[PDB]
Amino acid sequence: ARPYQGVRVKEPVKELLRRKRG
Amino acid sequence: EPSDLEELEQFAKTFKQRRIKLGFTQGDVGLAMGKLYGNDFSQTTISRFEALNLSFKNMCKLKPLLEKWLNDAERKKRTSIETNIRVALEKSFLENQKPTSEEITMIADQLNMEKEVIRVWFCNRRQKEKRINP
DNA sequence: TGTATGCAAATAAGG
DNA sequence: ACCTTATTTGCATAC
């Protein structure tokens with residue numbers, strides 16, 4: 001149930017790619 | 001001007017392959033740009049470049065600097081709070097989530113901690129709350 | 001022994 | 001000189 005204390009990079013190019021592919 | 005998407009993932013494998021060619025871990029490439037720019041970027045930052053784990057800007061501000069180091073040859077150090085001050089602080093937060101710049105001074109001093117680091121600790125923390133429990 | 005990654009400091013930018 | 005939101009980095013330690 002760990003909520004994920006900690007911050008993330010928004011729209012990392014990694015995920016930005018897998019998105020504009022399918 | 002900074003490249004587009006279609007060019008960033010390309011530089012990604014180029015840098016990875018061409019990196020182990022001259023035998024240099026990402027950690028070394030870090031302290032490498034240290035003696036090349038005025039400061040540097042950790043092994044983590046360089047890692048994230050490879051796996052494309054960075055925003056548009058954060059990677060577009062880096063492609064050019066990274067390519068200089070590869071083409072041709074050649075910030076305050078993070079404060080890590082001891083777990084005993086992390087718990088101590090959690091308590092004062094539990095008493096009041098937003099202390100005045102006065103209280104804050106009176107807390108840092110009351111605990112032998114740089115006033116700034118504390119003013120900041122509460123900031124990041126308040127933001128943390130907002131993320132964790134809405 | 002190099003590489004990820006979680007958690008989270010530092011910083012950037014508008015008030 | 002401080003808060004807020006948004007983000008960039010990076011100890012530390014899990015792979």
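Each residue's number is its place along the chain shown, starting with 1.
Determined via X-ray crystallography, 3.2 Å.
Each Cβ is built from the backbone N, Cα and C atoms, and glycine gets one as well.
The annotation that Swiss-Prot gives for the mutagenesis experiment B:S80 to A (Swiss-Prot position 385) reads: Loss of inhibition of DNA binding. Proximity of B:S80 (mutagenesis position) to non-local residues of its own chain (separation of 6 or more, Cβ distance below 8 Å) is seen for none.
A break of 25 residues separates B:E74 from B:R75 in the model, and their Cα atoms lie 22 Å apart.
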